[PDB]
4 protein chains.
Amino acid sequence: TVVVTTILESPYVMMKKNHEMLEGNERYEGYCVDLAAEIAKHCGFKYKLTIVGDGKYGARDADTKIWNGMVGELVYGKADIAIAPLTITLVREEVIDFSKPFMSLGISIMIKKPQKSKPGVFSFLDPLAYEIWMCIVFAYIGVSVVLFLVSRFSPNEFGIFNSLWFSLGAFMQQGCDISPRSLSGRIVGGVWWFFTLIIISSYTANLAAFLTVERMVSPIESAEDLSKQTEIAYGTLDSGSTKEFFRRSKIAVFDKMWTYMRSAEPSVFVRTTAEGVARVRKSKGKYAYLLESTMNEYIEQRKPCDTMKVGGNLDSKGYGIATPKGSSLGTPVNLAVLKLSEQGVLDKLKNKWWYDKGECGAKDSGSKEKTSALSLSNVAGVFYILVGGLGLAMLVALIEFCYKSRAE
Amino acid sequence: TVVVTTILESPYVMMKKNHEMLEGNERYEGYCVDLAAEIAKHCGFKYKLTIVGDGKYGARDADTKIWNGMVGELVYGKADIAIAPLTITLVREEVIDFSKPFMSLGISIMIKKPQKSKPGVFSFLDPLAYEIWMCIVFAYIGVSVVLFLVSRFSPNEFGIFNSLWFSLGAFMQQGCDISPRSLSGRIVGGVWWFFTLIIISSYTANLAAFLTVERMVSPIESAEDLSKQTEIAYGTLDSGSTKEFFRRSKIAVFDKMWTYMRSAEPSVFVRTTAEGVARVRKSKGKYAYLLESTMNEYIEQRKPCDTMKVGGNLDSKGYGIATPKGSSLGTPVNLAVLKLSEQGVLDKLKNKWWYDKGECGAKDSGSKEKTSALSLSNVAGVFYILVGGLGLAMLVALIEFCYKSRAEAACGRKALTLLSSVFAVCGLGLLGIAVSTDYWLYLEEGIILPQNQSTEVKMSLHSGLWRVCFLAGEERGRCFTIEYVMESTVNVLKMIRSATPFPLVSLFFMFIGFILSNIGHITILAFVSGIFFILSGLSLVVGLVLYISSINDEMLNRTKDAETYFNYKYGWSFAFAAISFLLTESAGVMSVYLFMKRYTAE
Amino acid sequence: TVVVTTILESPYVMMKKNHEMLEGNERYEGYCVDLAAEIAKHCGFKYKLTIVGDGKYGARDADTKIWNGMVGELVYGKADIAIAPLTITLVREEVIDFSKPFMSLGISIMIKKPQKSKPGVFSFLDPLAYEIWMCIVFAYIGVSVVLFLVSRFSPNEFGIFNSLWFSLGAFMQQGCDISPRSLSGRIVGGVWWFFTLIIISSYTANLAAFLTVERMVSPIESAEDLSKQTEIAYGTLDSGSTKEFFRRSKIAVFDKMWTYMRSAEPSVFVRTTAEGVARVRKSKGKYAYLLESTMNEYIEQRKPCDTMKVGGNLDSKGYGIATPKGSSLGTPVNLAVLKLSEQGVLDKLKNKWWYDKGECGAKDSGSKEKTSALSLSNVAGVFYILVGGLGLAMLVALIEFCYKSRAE
Amino acid sequence: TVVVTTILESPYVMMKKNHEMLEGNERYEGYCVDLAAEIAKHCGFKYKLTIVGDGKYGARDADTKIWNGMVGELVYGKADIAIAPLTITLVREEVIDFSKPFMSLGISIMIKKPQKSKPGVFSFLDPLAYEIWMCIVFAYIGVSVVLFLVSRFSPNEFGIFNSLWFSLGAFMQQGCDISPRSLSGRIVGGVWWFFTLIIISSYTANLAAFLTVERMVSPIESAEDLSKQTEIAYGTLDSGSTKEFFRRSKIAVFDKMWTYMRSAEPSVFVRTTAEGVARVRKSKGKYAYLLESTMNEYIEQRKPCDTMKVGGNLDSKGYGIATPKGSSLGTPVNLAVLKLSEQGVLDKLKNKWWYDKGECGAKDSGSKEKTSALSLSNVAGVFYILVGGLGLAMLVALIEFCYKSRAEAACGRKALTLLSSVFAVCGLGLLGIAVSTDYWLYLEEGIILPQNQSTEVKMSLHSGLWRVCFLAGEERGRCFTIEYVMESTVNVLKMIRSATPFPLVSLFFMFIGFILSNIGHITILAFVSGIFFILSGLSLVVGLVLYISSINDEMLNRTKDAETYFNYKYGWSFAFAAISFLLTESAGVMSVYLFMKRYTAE
Ligand SMILES: N[C@@H](CCC(=O)O)C(=O)O
Ligand SMILES: N[C@@H](CCC(=O)O)C(=O)O
């Protein structure tokens, strides 16, 4: 009777393992398969699912005007009914009819879900801000300055070269041989002692908080951070909606997109959705793939779990049944679309099929971690400051010999 | 002239600075106001603006269901063309006509922006209690006093200035100058070391306890977190489409929302958006609100800058020009909707009203590098104590320079002999005052009232250890002894009785020690009396620790109910005990000053 | 037509506020009210809900044989049908008939849900076991013993009285004036230094773990811990099942119960279920109340939240509709009971009514806490060891003077 | 004779030590075996025992549904009276007859008992990495070497034995003896203090990180926790009533269980209880099991003592004597069920078989005082290093006593002059060996196989910095240079190139320093050559830190997949570099020994 045109994409149309073994009509399973079983039943018709041989979404060719992938089977009459995840757009509706939307979707960003980021060489000073480290320095100066001035007007081992050394080890938790032996002096060392005792305890407590609780970094989100960050390479699928909708960029943010989307190398587009899944997993911070929302949702729910949806829908779009213009069975479908939507067969099977394939959620966030031993990379910059301090130490040893030899 | 109805909504429909000066259609301003002209210019007509008499979009009840809002205005022929931020839904679709959606939108959560709140200028001392910080100082005094008494015995560099200084560096773990070379001095030096070992580690662990719990605070955003959390109230605008959206939903997390917003109390359904704006502002993040993204974006662009969006857009509806079933001119509108979209005149204006209000100054752009590193305001008071310690040391450096020069250019003895004995009098006097009062402490039990409403004290009283005289408990003036009963305060008053003897032990020794100081004026008389001043003060500290910690026992032992607030405080007789403590600790050393002075005379 | 006998107990039969204002038949609401509306509908009959005037579960009187509370209305014929939360037992079934059970329940223990327990005076040494504190002591001894023996055979400020003082401050993180000046000596101080540096860091890390993560204590559970602990006072309701089922104690654990249950003071029983709710909330560790399971479940789900179910069912029991022996409508109910159970109206309304009244669960466990400042009670015993060390210090000062004065 | 069928189940039906010697009904033993006699004595009959040919209780399929198990045995008249732990349910009720339940029971969870597992004898050093502990020692050496070179210059108590000792106490924060009184000595003393300040605090915070996460581990027990957690697999006995219970359930947490156990792979449904006992024992708590309480209690009373019950009983069924529809003698059974319950003969036996097996020794009674305080086995190795440090110090105390006495009763110089120069040879030799090899490290990438199955190494290789010679990567013997490519290991090999110059800087200085040591044998020749030994060793440590940390970079940079296991290791040329490091650091000081010796000669 009727000819079904569609394409195999998860979770819509999915081949199982044993399609060579047993076919029946169960070569393909999914939400879109059973929704086609609903819409054929409510119309009464019986289907022949024929996925297109070229295997593309498709559009009419630029300057050649030939409908490519599923639009070729739908316009040129070799297929009639189309239960397919295809975008309703203007030039889509211009040549052939569509039904009501399956669901409310839009363009979503797919990034790699990051692992533990690499700390820098100076990541040891992470619990304290630059201002606090700087305020310690001027405090370290001013205390020994005061101790120099306190020891000036009272009868003397406390030179300006000496009082630096006392206040340093007091900050470094080390005891010193010479102690103040004056009331005004011992006030200054005491408040300096009570200073550092807070600070060392403060640095220890914040550092445990970084180790125990971990916060995850999302460098790019909400599509404005995409517009500023131009080290990420955007990706979409061509021969379809995301190509032309950004080719029809009119918002100033989308203009900054499409100028950069044309000026990119080499992945201005890709040609397979599963490739754009694989390419982001190989990209690792350099590249991103914009696509349909519920696809990015679903691939996140299939568990390699290294993916993430950020931001939100950049458009409002809907999946409707494509029918040729002046369809034999369009208005039969149009009523039977309303028969699905009136009680939510569109809702209820989508309730089932979206949670069906397993979940990637708060299951692995809770108790799939152990804190590790500290890497050398955590504490590496301490050694470079150490050996760099060792390198500077030998240099002062040489220039000591020069000014000592000028006692001639 | 065609009738155009609108609702007052920013930036769609605005007022005017010439609010009553100005005339006609020009009297208002806004995005759709220009879009009304865009239909008017493209089709070539004049329009007559009106306002909805209700002030709501559309309501439909289990009723004759005549629509309360802009729908029934347009239904009953009162309106001709409706130009509004109106949601295109199926229930509206069957009764009126929409054009193509000229705007894309979603359900959005608006909350109070979690702001940088006030830190403490003394936030560093928060992991310990101020009771403990007071007891540390009291421990710091007496140990130095005991060590001096141990060291400077009758037949050694450990002066009282040294013993203060040695105990300080031992507490600060910064080493020391010298060590005690006598067994009892090594006894007191050891027990001070085990003291300071715990307390420093006690402070460090609780400081990490503040920080780790703070990072384990997770800002709820995903709307499933909002669904599971009854601490945050969430409500919607009534008579809209958001209210209708959660009504007929088949998402299980939406169903619990609509169930919870059904059974809520008080009514979370708010008549106008501006009050739903306001109820978020009043609750300080206790209450949350659900609305469309575009309004939630625009209020974010305004400059109180205290409202932000969390989570993602729940669905994708649209705003469309509304016409009744049978409008002839709504089809050239459907021409004009497509053409101005293809011309981008929509996007010309939908840019225009939105990027214009950068009057918030992009507070989100410069305040989302949030790291859990400390700020200076976390540790500000430590620098204050530092430089405040410096200026005192500068002041001592000045007054040393004067006083040393004047002395170099017997008279001290009989004055300090008079000073030391009168120090015992004020110590004996302040303990005599403190015991007799019924004002050693404070106690207050009441219930709080939730919504911006003053607290109600159920029962209140001042008390001492002997007698209890109520203040607002039945407004009853019974100076009522504890042996006569009168429910958790009853158990408080019984535990006060356990702290009885150590103040009474204290009073006996000082009266002996003071009267033996006068007989010393009439030697060993002065010598042992200083020990009675110290043995009193040891019973003071044990008396204070029993007093304070047993209150802290029954503090937590109160059944914690959220409405039952609590306050307590110590009284002036508590402060009278501490002042009387220091003088006996000081003048007891001054006996050892005078005894070693008089042993030189002997 | 029919006379309904029952009693008002939450969540079964519950008066609202405005029962004086509006009655209709909605004076009483609950699961048991609507289940009575189900069983009257499936039978066809129409009800008159009459809660008994005495207001008791009841039984026949010991040595007097008069049915007391609801058994009086059911046996003596003034009431016919009984949709009531009443236990099916032998002597219950002996005189009048019952239906199939509403649900599978049993005897459950109701304890107070404890708050933060009071720490002891010696709770500061909680992160380290008694063995570890003891092993430090013998380590503290043996190191100074070795240092005494090391300093013996090598040329001497290290007496046995001295080497205790060095190794102590090294354990107490304090620097000492005299250091070892021999290779075999400096090995011992070095490994002693590396000893304590682990230990102080170990004590700090465990103490933060006690403060950050809190574990809740359940002193009594699983009904064997009830059988050993005899500081808790058990409570049940008399004139009913829990009285006689423990009066029919045959298990050796229940014998230890019922010997103690008879030998108790004063609450051998109480007479109101809500009193047993209130009495445990006033008991605070001294007393417990055994009762029906789904009651203890429900009162836990009503939120004062200071209650807890521990252990499990100590019996298997069921709620059946009481009917007089040779009932007019028993077999009509018996089929209509099966009409409820065949599709789970018994299940589905119990699904609704049990989650209906609000929840007390993981909602307050997660984020309704802040760690407080340390109390003085946390650190009190440090002061008593301190002042007790101060008390012992003065005593050695006196006995020093005695042996000094014997230089005569 | 009446036919009595049973299933083999402890302690209901047991085998015999006279397994083939013994005859008839006596051939087995058990609880119901005695209860079979209790019916037999009370009614007055003989019985004929049989065993079910299937080995299961009862199965009912979408089928002709003839019951596979003890039901269809009793259905088809093969059995007369069934005495078994059989569940009384409605589906069984309509087809056969039950008496009153003689036992009360519930669904129970049996898991592997979470046991006291093995701690580490070196568990203390776990918050840091052994890479770091090696680098701390290497830092501890060279800083002492640098400080000595700084101190003992050409024109002071800081000997090399002191500089080792001063650096130790500074690292242990236990104070020091004296301080450097020269600016470059204060420079090196300061930077060592800032070194040890971080590392100690770094160790303490990560030690708390192990402990807090361990307490945040919550043992899942409530069966809702089990329902949400896919890490623990949970399955039931098939052809029973537990399988039928979750099938027709209207509790939403039960529905997810039955859904999850539907869609599971492999089959969690287990034919016999003893294999369901065993699959828990094999998985080591990865797999869980659902059964009745009474069996779960009895296996707990047995003595492997590794099985415990968590949570509560989900329902309340009963065990009842099963008779077909139409059994005449099942009604005197219903007499005998009531009478022996009223006589407590049931409770006589139901006590008897249960309290008898106290052969576990009540392990639950003495092992549930679990507190998060440390054990000795947590910190055992620290006592080992302590006493192991003592016995070495005792050994030095002996060999000091001999060597000092013999010396007291020029010859040292020319020997140590020979020792010092040959120390440079072995240092130059071991660096010459280490660079040329392709064995500096180890690398291995493979996938693991889940169920007790050996790991599969996908690709493996040994390598150096210059060349890479594979081992099991295609089993290919290419000593393949890194400039020729060949996916994460590719990025490993590129980062190895960044660590190139500092070993090459190292080799140049030692060859200069050694050949200048020989020309010193042919002064300042020996003096500056020691600095070239030290400046080499500084480039060693920077060379090692670049080498180690960049591996740790690409260690974590591997995409963590649960099947992809990983191992890496360093090679002997890595250990050859460390041995060559110490000799040049030692003999460089020995140049300063010999120079100050020869400056005395000069
Ligand atoms: N645009 C919405 C506003 C009210 C709502 O969000 O429910 C409407 O007209 O229905
Ligand atoms: N007593 C149970 C054992 C099997 C099960 O627990 O499902 C029965 O016979 O059905």
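Numbers here mean position along the shown chain, with the first residue as 1.
Note that Cβ sites are derived from N, Cα and C of the backbone, with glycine treated the same way.
Feature annotation from Swiss-Prot assigns L-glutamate binding site to C:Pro85, C:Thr87, C:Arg92, C:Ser241, C:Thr242, C:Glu292. Here the residue is the original one, but Swiss-Prot notes a mutagenesis experiment at this spot, C:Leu90 to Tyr (Swiss-Prot position 504): Promotes dimerization. Strongly reduced desensitization. Annotation of the natural variant C:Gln173 to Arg (Swiss-Prot position 607) in Swiss-Prot: In RNA edited version.
Mapped onto this structure are the features recorded in Swiss-Prot.
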{"residue": "C:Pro85", "record": "L-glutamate binding site", "Cβ neighbours (10 Å)": "21"}
{"residue": "C:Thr87", "record": "L-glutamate binding site", "Cβ neighbours (10 Å)": "21"}
{"residue": "C:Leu90", "record": "mutagenesis position", "Cβ neighbours (10 Å)": "12"}
{"residue": "C:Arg92", "record": "L-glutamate binding site", "Cβ neighbours (10 Å)": "21"}
{"residue": "C:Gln173", "record": "variant position", "Cβ neighbours (10 Å)": "21"}
{"residue": "C:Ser241", "record": "L-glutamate binding site", "Cβ neighbours (10 Å)": "20"}
{"residue": "C:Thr242", "record": "L-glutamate binding site", "Cβ neighbours (10 Å)": "24"}
{"residue": "C:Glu292", "record": "L-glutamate binding site", "Cβ neighbours (10 Å)": "24"}
Of all listed recorded positions, namely C:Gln173, C:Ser241, C:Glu292, those lying near chain D with CB under 8 A: C:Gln173
Gap-flanking C-alpha distance, C:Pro155-C:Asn156 [20 residues absent from model], angstrom: 6
For L-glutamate, whose listed binding residues are C:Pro85, C:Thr87, C:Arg92, C:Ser241, C:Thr242, C:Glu292, the greatest C-alpha pairwise distance in Å: 17
Between C:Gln173 (variant position) and C:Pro85 (L-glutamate binding site): CA-CA distance (Å): 67
Beyond the site residues C:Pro85, C:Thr87, C:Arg92, C:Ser241, C:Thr242, C:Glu292: chain residues whose C-beta lies within 8 Å of the centroid, for L-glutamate: C:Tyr57, C:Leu86, C:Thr89, C:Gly240, C:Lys317, C:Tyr319
C-alpha spacing of C:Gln173 (variant position) relative to C:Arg92 (L-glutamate binding site), in angstrom: 74
Recorded positions in contact range of chain B, given that the Cβ distance is under 8 Å, out of C:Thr87, C:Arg92, C:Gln173, C:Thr242: C:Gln173
Integer Cα-Cα distance in angstrom, C:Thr87 (L-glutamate binding site) to C:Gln173 (variant position): 68
Separation of alpha carbons, C:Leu90 (mutagenesis position) and C:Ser241 (L-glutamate binding site) (Å): 10
Structural state of C:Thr87 (L-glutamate binding site), classified by DSSP into three states: strand
Of the recorded positions listed as C:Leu90, C:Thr242, C:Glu292, the one whose CA lies nearest the CA of C:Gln173 (variant position): C:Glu292
Integer Cα-Cα distance in angstrom, C:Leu90 (mutagenesis position) to C:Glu292 (L-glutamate binding site): 18
C:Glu292 (L-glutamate binding site) in three-state DSSP notation: strand
DSSP three-state assignment for C:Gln173 (variant position): coil
